[PDB]
Amino acid sequence: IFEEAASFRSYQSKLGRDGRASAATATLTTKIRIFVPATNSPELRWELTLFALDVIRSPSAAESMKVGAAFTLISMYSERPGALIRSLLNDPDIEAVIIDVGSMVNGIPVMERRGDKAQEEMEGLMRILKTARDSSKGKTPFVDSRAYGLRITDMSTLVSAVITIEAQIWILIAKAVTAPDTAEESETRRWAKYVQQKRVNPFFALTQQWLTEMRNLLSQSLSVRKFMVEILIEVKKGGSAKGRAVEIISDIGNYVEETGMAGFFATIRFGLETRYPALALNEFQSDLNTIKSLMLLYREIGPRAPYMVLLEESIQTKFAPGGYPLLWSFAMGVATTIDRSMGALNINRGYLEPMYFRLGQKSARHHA
Amino acid sequence: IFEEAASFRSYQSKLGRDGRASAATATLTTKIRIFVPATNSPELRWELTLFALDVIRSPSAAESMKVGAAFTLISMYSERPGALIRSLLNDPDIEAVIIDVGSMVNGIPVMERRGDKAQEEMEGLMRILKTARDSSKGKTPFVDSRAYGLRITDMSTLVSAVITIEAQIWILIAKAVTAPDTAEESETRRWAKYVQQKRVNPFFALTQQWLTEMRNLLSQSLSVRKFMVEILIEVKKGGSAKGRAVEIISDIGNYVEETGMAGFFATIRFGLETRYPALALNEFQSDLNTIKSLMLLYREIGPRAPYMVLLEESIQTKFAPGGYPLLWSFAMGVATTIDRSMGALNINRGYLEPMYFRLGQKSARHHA
Amino acid sequence: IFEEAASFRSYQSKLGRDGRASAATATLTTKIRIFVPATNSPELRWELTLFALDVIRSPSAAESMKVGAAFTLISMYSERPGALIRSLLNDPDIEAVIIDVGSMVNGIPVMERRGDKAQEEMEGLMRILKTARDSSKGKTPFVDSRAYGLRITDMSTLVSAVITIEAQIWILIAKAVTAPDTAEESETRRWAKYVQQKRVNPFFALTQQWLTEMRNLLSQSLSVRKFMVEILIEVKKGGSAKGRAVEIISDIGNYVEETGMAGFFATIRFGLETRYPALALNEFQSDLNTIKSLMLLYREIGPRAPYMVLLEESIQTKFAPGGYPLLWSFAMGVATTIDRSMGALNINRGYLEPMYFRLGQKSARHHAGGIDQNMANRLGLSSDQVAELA
Amino acid sequence: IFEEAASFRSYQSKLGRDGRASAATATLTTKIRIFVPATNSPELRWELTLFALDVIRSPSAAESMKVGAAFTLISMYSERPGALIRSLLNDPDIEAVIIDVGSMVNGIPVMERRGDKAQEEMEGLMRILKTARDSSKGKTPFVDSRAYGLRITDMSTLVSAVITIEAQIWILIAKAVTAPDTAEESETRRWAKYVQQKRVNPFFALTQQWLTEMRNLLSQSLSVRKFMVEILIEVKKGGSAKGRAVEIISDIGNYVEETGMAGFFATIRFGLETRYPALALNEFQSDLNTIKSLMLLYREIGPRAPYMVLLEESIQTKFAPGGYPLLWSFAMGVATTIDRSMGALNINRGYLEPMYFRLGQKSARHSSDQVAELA
Amino acid sequence: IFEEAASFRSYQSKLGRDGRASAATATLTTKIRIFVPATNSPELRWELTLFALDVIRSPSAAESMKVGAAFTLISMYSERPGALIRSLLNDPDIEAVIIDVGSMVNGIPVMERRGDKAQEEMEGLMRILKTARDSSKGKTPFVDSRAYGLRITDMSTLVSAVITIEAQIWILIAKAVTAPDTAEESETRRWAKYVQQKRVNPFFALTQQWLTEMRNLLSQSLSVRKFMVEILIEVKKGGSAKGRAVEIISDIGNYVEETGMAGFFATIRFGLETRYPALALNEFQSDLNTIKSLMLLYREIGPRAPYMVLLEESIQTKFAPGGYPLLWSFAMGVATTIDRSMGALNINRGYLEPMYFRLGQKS
């Protein structure tokens, strides 16, 4: 009877989710160049890292170069850096050329191992590097200047440094694509942890200027975030040994998961699991039926679920906490009253339901 | 119905944890040199012991040499020291070249295996040994100097000394990666125990200066901690008799287990097991459901669990006690009020809610 | 009754084949240096091939270097040469250290990976290259000298050339480890084919002097042959498309399979499959029981089978033709008589018994070429006329 | 007993056929540029065909360009030339870049894709075209010169011409990789058929000089032959009507089947199927067991079978006659004696056994039975 | 044992016949204009036939227009012109645009209401019609001039005339694709039949010049032959009686079936069905195995079988006569010797074996 209606709401939520899209939907593929560390020699690897840091730091380089730079920077983990990128990178909008560097013996820029079709390739690179230095007023990637000059020759120092730079990229991801302003407090708090706990070597610390340039790159590029979230999912899975490298990633992961699914979690944690007497009220029924459909839906979205927000994924709109307003308004009213740490999240949405906001507060705070 | 929500919280906690990580994530391996005991002959063991103590004492050796030295020092246990290292040492970031030199013909340093080309190596070793002596202001490994002086000739003296030094490394592990300052109280208390119980031979006693230098090496290197935790898991298993050597390890184990998963056990021991009537109060429900999910999760993570923190194991971040704030602030409020021994641990963290902590105090102290 | 005996012979043959071998049997490993292609751009690839050709040509290079060179030479195929070696190479006597050399701007040798602890590495290379030139009296790898000089700049030229050199390695394998003298006739016969069919690019032809030096390297090094046979097995597996590279390997394979198991195959082809009226002859019955045990054994050995001899695989010894003497002496006697191309094989071996061989000859020849017993019926009524013609 | 041996021969033949080959065996992929028809306009299509004929005629152009040109030439069939290449092309040695022709009304070569980084490419093309004209002493692709000049304005003329050029590609495949000299006799014999049948429009006849230059391109490039054989298999499959274009391909196919497996089929047709009483002779038993193993093997090789030799397919070696000498020599001795058309096959091979072949001959030329005596 | 070989030959012959070809192989589609009778009056139908005869007679029209003209001319059969073309037309190389004329008073070609640029088109048509008349030295569609002027008004006369012209198209198909010259003897022989049987109305007899121009159009166009054979198959099928129009087609069909498969039928009829002592010969045994494989193959090709030649169907090549030469040479030797009508068929192929052919005669 009434059961038909509830089942129908569920039917609508699942309807047409299935099937396989026609290939005509394929968006025009962008050719992106990834310069990638050729061998396990520390001389090449340090210099290539410096090159890549500077590509990203350059004010005059185009977006196409900058994304490729960012891909070099966050592939430095790998024993076979080119293979790591090519094999995990799985996003249709971008078609990769991976270029394995010739020991970077050319000079400031990466040096074409087999020789350029155009000899200016080397110079466009030179202009890019010069403009990078000049526009940044001489500021090298590191905060403390000896590090900018380092020119490393040994594996131990290399890994100390690489782990350190990588960790400083991955600190950013957590906020770069949810609120890239307000970001600094959180990302410094996470940095302090990794350094204090001796996971990464602070002698190699990367400058606010480099970090802001990378944070902005993350905010403004989907294609970068696609590769990042691919890796973030891959290393979240168990069934493998990890070195210091994968360990830092996994550590960052514990901040990164669930991020930008705030509302879905907040109604589950506060209000639903809170089970305040007010949950029995007739008005809530529609909201409860909503959440049920949401939980089953969340299951169906599957492996990408811990990173929906970062992926910009379509499904996430349905999850948007704005979807279940009565329950949500009450869920904030409880949450903000009961947890002193909560409520520092800005919840000024027009979707707040006054009755539930006053009633959630009145349940949690002045009802025992 | 409401059961779905609780099951969903559990689902989130386990979601995508499963499966086996793609091989592209395999990190660039660092090559590390380990000198090994070529023989069961006392001359070599005492000379290799002195060599190894000095490698670790050296200002002149690089970190890559120092880790390998630490591995020599804490593999002295084995009947076949090279087999012990090769068979237990099993983390991908650091790849061992273990060369057992048997002659020890050359002097203070190990003998160059091939000849002419080894000449640079032997003088590198000489520099390392000189710098060790000089930088330590003449203080040898042992606290009372005749011991550094004694060239051991008897199995009995050897084992007395080796067991003594090994115990002094294992006393460090317990705090090196949980609180590397503040350590002294605990590490002295454990020293007193082994000596008073007549397990370790005080003629061999190792100097605070050398122990601090090695404790810091352990704190700052993952590769050493990986070998230590390999041994710590292996000797935690039953199904074997242990001789003096394995027995000292196992004894240390009883301090080392659970260490730096402090928060997790504290909610279980205090607050949860204590079952104050106050546990029935509305607000807590969600937190209790949380802890349940955590406990079952902890179980599922399995063999590594007694040393997760020391292993930097990522899974552990999720488990971290800051995760369940209401229940935790109340598990402490109780703990600090009811147990005179508790509260000596510094618990000044940002997730504390004073109201909930006081409710904990008010439950445990002024309600019975 | 008698069945017990036959089953017992089979039991002896399979006894102790089973189990997994105790670790103490693991042989003392040789460390070898393998330079591999760090990149996909010809400039490097042509120069590295010249380096490697010269490593193998050198009078002054150590065997340890030469093995490693041969591995470089026969890995030029790969999209990722280092991965091809590391992933297929699975033999316990030899442990490879592989550094993919990029620059190779040193000259004749590679460029030292991390920089050399001694610059003498580069001078060792220089000595190797000088000694190569000098000892060869200036005769270069290729038969027409222009080729030896020619700096290669494009993928197309590179693949044309690499295919050419690789094929010249794989032409050797077929005889290097069965009969490394007498070799020239066969290896030229196979070369003629590939060139006439336009599969392999004659501009890159390699000199008799170079080919003999490489043939000898193959004969005298086991570790090389192990890698070759490993690749030869691996790419022989079906369920894949093949490009020019894999195709030349597979083509060589048709000469390489069964090779140096001559005796086993010859008894099968000649005598046995021929089903001459003499099979029932009591003298051979145990011989036949022997061969049956052999055939079932061969099946059981499995994966290595078409190349047992080249692999030096022990079980091969049992299969060796001396083992079934009566049947073999008769399988030859028939074979020599009946098949015009055969018999050019030297079979002056201790297992051949004149009386039984003469029986093979006469029984086949006087039989009018296996007319002693024909198995074919139901084709129709027997032609007496046809029998007389035979 | 004896049965074990026969089963064992079969086991050896199929041993190691199984499994999936390790990826390390992948050979270094060559980047090849294919200019392909951009739009459905006969103006562009005629001109681009002339360009492509000339790319293949050019003396100074690299093999990499020439293969890509040949792929343009034999993708003229398709409504969408780029899609035809991408969808049929499945051969690992070559990685294609499809430069979709941008109208290319710019002259002899392609138009520069987005404005060239180096316009030397259009000038490289100009050099290629000049050298082509000059080296060929002014002979244009078509044999009667008006055709070489003629700009094409309607689809009708376009299809007439394209069918004509394509047929000239497909007449080559029959001998390109099986007898790359001496080809003329056969290729002319097949030309006569298509013209006499009025299937392809002789106004667009292509010059012997252009046809020999394309025949040689086929002989010397594997990558080309791979694509040809891929298309030849794909269009052979049924479940569709074919009109004139695909029908010319398919028609050529019926000559092209089994090609360069001559000896294998010949033992089946002549000797074996012929079942002369002499087939019962005892010596042959091992040969018969051989043929049986071959036939079952052939079955196992499956879809590529009609073109094994042309595809350079490895298995082909095993299939080669010479693998069954006695049966083969007997098969020939009969064949040459009984069939007037045979014997034009070149039988100078070592695997031939004179004595046994003289037996094949002697067998072949030797309830009334009166009729047989009379004839 | 030997049976495996025979089975294997059959396997080879059928191997890879299966499956459905990837769509990208679809050949570049040609747009063809068919002007078609708009409404059901004999007035329009007569005039439009005159128009169409002249379109095909014109020296000035392009081949693409000429094919489309021929399609107009041989779609006159249908009760509903547009529907007849759209529903039978099933050949992928050609994409038809149908134009239904509004009682075209324009002249030889259609009237055009598309606009100002189409005024040139109508003058192109005028030039085409003029050049047709002029180049043919005044010879109109019919042999006897009154027919060229006729302008019939009523259904009975219309169908009499249309069936007459259409029968003159259908007499051609019999030799168009199998001997396009030397055609006259056969096409006249079929003409004699239809006139003597009173099926076709001789006042409307069509001129040798027009018939040769249509014969040539059939020979030189695949696209046209595809439509012809589509209609020829469709009207051959049952589930309905056929009156005069379809009946004439079907009558012609009895000459048209098996055409250009001469060799195949001849081996079956002569030699095989005849069970000569020659069946005994061992040497010709394989040939037998060949024919068996062929017959089973023929079955598998299915619905198009009686018209493979006309359709240019590739699988047809396999079916070819000299594919099974020994048996064919003997089948010819028997056929030419025993049947007075045979032997007038040209059998001068390189496939013929004189010894075996003589054995066939000697038999």
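Numbering, chain A: per Swiss-Prot, residues 4-371 in sequence.
Looking at the header, which is where the method is noted, we find electron microscopy, 4.3 Å.
Including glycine, each Cβ sits where the backbone N, Cα and C put it.
Residues annotated as RNA binding site in Swiss-Prot, with a curator's inference given as evidence: A:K178, A:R193, A:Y258, A:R352. Among the natural variants that Swiss-Prot reports, A:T30 to I is described with the note: In strain: Isolate Malaysian flying-fox. Looking at Swiss-Prot, you'll find the natural variant A:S139 to R noted as follows: In strain: Isolate NiV/MY/99/VRI-0626. Quoting Swiss-Prot on the natural variant A:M345 to I: In strain: Isolate NiV/MY/99/VRI-0626.
All features noted in Swiss-Prot, drawn onto the structure.
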{"residue": "A:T30", "record": "variant position", "CB count, 10 Å": "7"}
{"residue": "A:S139", "record": "variant position", "CB count, 10 Å": "18"}
{"residue": "A:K178", "record": "RNA binding site", "CB count, 10 Å": "24"}
{"residue": "A:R193", "record": "RNA binding site", "CB count, 10 Å": "20"}
{"residue": "A:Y258", "record": "RNA binding site", "CB count, 10 Å": "19"}
{"residue": "A:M345", "record": "variant position", "CB count, 10 Å": "17"}
{"residue": "A:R352", "record": "RNA binding site", "CB count, 10 Å": "13"}
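Residue pair A:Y258 (RNA binding site) / A:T30 (variant position) shows a Cα separation of 32 Å. A Cα-Cα distance of 28 Å separates A:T30 (variant position) from A:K178 (RNA binding site). A:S139 (variant position) and A:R352 (RNA binding site) have their C-alpha atoms 39 Å apart, to the nearest angstrom. The DSSP secondary structure for A:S139 (variant position) is coil. Rounded to the nearest whole angstrom, the C-alpha distance between A:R352 (RNA binding site) and A:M345 (variant position) is 16. In this set, none of the recorded positions among A:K178, A:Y258, A:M345, A:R352 has a C-beta falling under 8 Å from a C-beta of chain E.
Here the C-alpha separation of A:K178 (RNA binding site) and A:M345 (variant position) works out to 17 Å.
A:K178 (RNA binding site) falls within a helix when secondary structure is assigned with DSSP. Taking every pair among A:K178, A:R193, A:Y258, A:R352, the residues recorded as binding RNA, the greatest CA to CA distance is 28 Å.
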